[PDB]
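J.: First the structure, then my questions, so here it is.
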Amino acid sequence: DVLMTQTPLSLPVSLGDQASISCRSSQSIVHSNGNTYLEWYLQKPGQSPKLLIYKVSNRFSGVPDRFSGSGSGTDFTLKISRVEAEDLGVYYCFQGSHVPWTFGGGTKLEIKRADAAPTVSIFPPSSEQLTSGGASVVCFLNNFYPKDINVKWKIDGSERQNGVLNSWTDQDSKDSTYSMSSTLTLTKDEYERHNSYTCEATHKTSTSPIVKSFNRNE
Amino acid sequence: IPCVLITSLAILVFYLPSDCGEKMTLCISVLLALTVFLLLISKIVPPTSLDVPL
Amino acid sequence: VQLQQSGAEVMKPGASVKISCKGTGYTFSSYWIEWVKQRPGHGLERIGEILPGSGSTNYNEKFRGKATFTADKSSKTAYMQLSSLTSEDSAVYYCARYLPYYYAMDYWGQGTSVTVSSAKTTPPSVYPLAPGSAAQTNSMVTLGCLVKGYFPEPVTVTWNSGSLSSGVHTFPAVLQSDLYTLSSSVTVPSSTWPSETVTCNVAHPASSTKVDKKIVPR
Amino acid sequence: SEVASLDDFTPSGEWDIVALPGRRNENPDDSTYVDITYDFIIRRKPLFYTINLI
Ligand SMILES: *[C@@H]1O[C@H](CO)[C@@H](O[C@@H]2O[C@H](CO)[C@@H](O[C@@H]3O[C@H](CO)[C@@H](O)[C@H](O[C@H]4O[C@H](CO)[C@@H](O)[C@H](O)[C@@H]4O)[C@@H]3O)[C@H](O)[C@H]2NC(C)=O)[C@H](O)[C@H]1NC(C)=O
């Protein structure tokens, strides 16, 4: 199968900036009739993909004029002149030339702006966790930019890795920032034996990991 | 029956001494006959995509 | 034109699935139906295509044997059959209309979500969160809630009749061992929070659940 | 319709249907000319000739 490669895997660019997505193919995808069949799609979150361009020289109906394509037998590029918030999503290549037809690798698009430091917080378990028979140690990391974020779960000076959850959100709209939360489930026999709890958070804005710790023994 | 007869000669080449100077004749003639029979059978009963005659 | 897919499905590993795409408003028999897989992580993968007018079918290398397409001429619908199922097949499947070498993929289905696991339709287990006993209470404080052992998706986490529409950071669900877990965060005035009542309403329509557990200051 | 119908089509077995688009053409220099042309894009099933020739 023909393999299609897209770069960059991410392209943060502020509004009003030209955005260019490159596309490369394992083989030439020019067809005998004189045309080359390459299509560009845009899939916004929570929606099905939307066609943008086909036969790159051409362009689909209903899309704005800021889009345009070009390329030769193996190298193709999509261009967005003046970006907005409605152009956010994942862009895919699609070659319709050689059977089987294959999709590109995708390329998430973001908007770059003044990075903001995280607003850390650590939430120990509630009494309901004690009653049930568990300990849900909840750590939050909100409003941090860029994606460069990491968490270390150190308890009583011991770095523990297994059983660590990691979940983040897509780029926001009002503030254009991500959010991440790593919750640590603990059992009663395991939760109470420790006396200290900490959730280190390292970010570019603050090179020193921000510390939010509490002691069980009180 | 002719197909089986021709196939049965495929092995004889290895019992034929190298001094007689006839190994090439035998093996090439067998290959020729097999190709001809394949083409004739295909003219009669075409092998399409779904199934090929055994 | 409209392409209609079947509803979501939940089944155990090792079973077989038969999702369908029904098209109306155009000549159904004369268009290739393209089946596209999208693992929740990332990436669009094309399983294959079928031409309802005839029996023609093509499968990608990664899916030969795994999937099988079928179509009904009388009823404008086409079916995809999935072989022995596994956790990796958990994804959302799309159906699209395609005519090779001409106008392409201008209409898609809504999308069918197929999830694979051994879990049962367990009800949600919601828990509250409170600030740590020994912590610095700033003029602004965060609030969150946890839900565990809820299956299948989705569970709607909302506040008291949209009490906090802004500042909410809902996070995607994850699997701990076999069940799903969820987390949420919000920002509220520290002074105002004791004054009024705000609670995270948790709903599990797939299990007919609607609960509310108030969070009170420690 | 923009394509030919396949509602009552019986598959061929040696040729595969790919696309059957139709188009209405006019000559800007004549003004009395009009036609409808259908492109039949057909793909050969190569097993027979593969086996017999290649
Ligand atoms: C099967 O054979 C038929 C008959 O030969 C063939 O039909 C021809 O297809 C070509 C390619 O689509 C047509 O030429 C195009 O016509 C459109 C309509 O006006 C023009 O817009 C095109 O020019 C634009 O696009 C080109 C490609 O992007 C650019 O290079 C150009 O600068 C313009 O931007 C182009 O001229 C041609 O009109 C038809 N002819 C007929 C009689 O229909 C068909 O393509 C073949 N199909 C296959 C799959 O082989």
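Residue numbering for chain D follows Swiss-Prot; the residues present correspond to positions 189-242, in that order.
For this deposited structure, the header notes the method as electron microscopy, 2.6 Å.
Here the Cβ of each residue, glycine as well, is placed from N, Cα and C on the backbone.
From Swiss-Prot, for reference:
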- D:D196 to A: Loss of CHRNA4:CHRNB2 channel opening potentiation by divalent cations (MUTAGEN)
- D:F197 to Y: Increases ligand activation in LS and HS nAChR subtypes (MUTAGEN)
- D:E202 to A: Reduces CHRNA4:CHRNB2 channel opening potentiation by divalent cations (MUTAGEN)
- D:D218 to A: Reduces CHRNA4:CHRNB2 channel opening potentiation by divalent cations (MUTAGEN)
J.: From the Cα of D:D218 (mutagenesis position) across to the Cα of D:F197 (mutagenesis position), what is the distance in angstrom?
T.: 37
J.: With a CB cutoff of 8 A to chain C, go through the mutagenesis positions D:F197, D:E202, D:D218 and name the hits, or write none.
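T.: Correct list, in sequence order: D:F197.
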J.: Between D:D196, D:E202, which of the mutagenesis positions has the fewest other CB atoms within 10 angstroms in the structure shown?
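T.: Least crowded of the mutagenesis positions D:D196, D:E202, by Cβ count within 10 Å, is D:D196.
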J.: In angstrom units, rounded to an integer, how far apart are the Cα atoms of D:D218 (mutagenesis position) and D:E202 (mutagenesis position)?
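T.: D:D218 (mutagenesis position) to D:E202 (mutagenesis position), Cα-Cα distance: 41 Å.
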J.: When C-beta separations to chain B are restricted to under 8 angstroms, which of the mutagenesis positions D:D196, D:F197, D:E202, D:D218 qualify?
T.: D:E202
J.: How big is the gap, in Å, between the Cα of D:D196 (mutagenesis position) and that of D:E202 (mutagenesis position), rounded to a whole number?
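T.: Checking the Cα atoms of D:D196 (mutagenesis position) and D:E202 (mutagenesis position) gives a distance of 18 Å.
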J.: According to DSSP, which of helix, strand or coil covers D:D196 (mutagenesis position)?
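T.: Assignment for D:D196 (mutagenesis position) reads coil.
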